[PDB]
Number of protein chains: 2
Amino acid sequence: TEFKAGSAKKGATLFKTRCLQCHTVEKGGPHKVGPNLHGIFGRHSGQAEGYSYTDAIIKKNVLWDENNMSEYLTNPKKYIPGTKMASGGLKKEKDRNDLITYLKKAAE
Amino acid sequence: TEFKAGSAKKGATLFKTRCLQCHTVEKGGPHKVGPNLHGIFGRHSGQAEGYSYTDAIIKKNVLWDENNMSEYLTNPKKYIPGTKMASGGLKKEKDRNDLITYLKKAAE
Ligand code: HEC
Ligand code: HEC
């Protein structure tokens, strides 16, 4: 990979401070500004049901792997021009690594 | 993605004619020349237990997604220099697509 396992604990707190505002990760969690992320890994972009995605994300049709998720998080709009995810991104690979480690584990 | 779903039926027969010689895909299937492929998607390269992999594959530490699997199949040795998988590859994207479609489904 080009993703290195980080601290799932560190990633949990990054999630809460950077992602929670718009998303849930638990199975059965609701869509909010952003879609619930349970089971995101291996799923393609813009496929959660009952969520209204941008045309851009559906069509980018990104396959979510720890690798892909990394570029996305780096700079969402640069990666999927047109996305309405209003996040400036996680510029440090160390933060991304911790977050993805946490997300790999909690969205399963 | 850059992978398009094909014919799972077509992929089953490509598997049997090109992959079966060295691999099994069923859960509980044994390692043969090549490792059993059950649950390969989302797993990193060189991690099936009880199989003796090349140094190269372990270290390539490729994360298996439909996308990755595609490049691999295209030309194994060009993608993982040092691998002992003795396959010349699947040059047509249409064949790859059918195979991966089948593999996505059978290795789950
Ligand atoms: C609101 C201010 C958000 C914050 C903070 C984060 N995300 Fe987000 N996300 C948001 C929206 C509005 C959308 C949908 C975009 C669209 O163009 O329709 C998303 C989407 C995602 C995705 C893609 C989901 C898919 O089903 O394809 C992922 C993987 C994602 N968001 C993850 C994520 C993470 C891990 C965040 C914290 C670093 C995060 N987002 C912040 C809104 C918002
Ligand atoms: C014997 C002549 C093989 C044929 C035909 C195919 N594969 Fe293979 N595969 C083979 C070996 C000896 C190995 C291990 C390589 C090493 O360097 O140790 C592999 C490995 C794979 C992998 C990687 C597995 C992992 O656990 O990381 C995959 C995804 C794979 N093989 C798939 C595959 C497919 C789909 C094939 C048909 C087109 C196929 N292989 C042919 C041996 C042989």
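To match Swiss-Prot, the residue numbers of chain A are left as they are there, and the shown ones run 2-109.
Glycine residues also receive a Cβ, built from the backbone N, Cα and C atoms like all the rest.
The DSSP secondary structure for A:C20 (heme c binding site) is coil. The feature heme c binding site is assigned by Swiss-Prot to A:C20, A:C23, A:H24, A:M86.
Listed in sequence order, the residues of the same chain lying 6 or more apart from A:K78 (mutagenesis position) and placing their CB within less than 8 Å of its CB are A:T84, A:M86. A:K78 (mutagenesis position) falls within a helix when secondary structure is assigned with DSSP. One mutagenesis experiment catalogued in Swiss-Prot, A:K78 to R, is accompanied by this note: Loss of methylation by CTM1.
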Candidates A:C20, A:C23, A:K78, A:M86 (recorded positions) with CB under 6 Å from ligand 1, in sequence order, are A:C20, A:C23, A:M86
A correct count of other C-beta atoms within 10 Å of the C-beta of A:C20 (heme c binding site) gives 20
Going by C-beta under 8 A and a gap of 6 or more residues, the same-chain neighbours of A:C23 (heme c binding site) are A:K33, A:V34, A:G35, A:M86
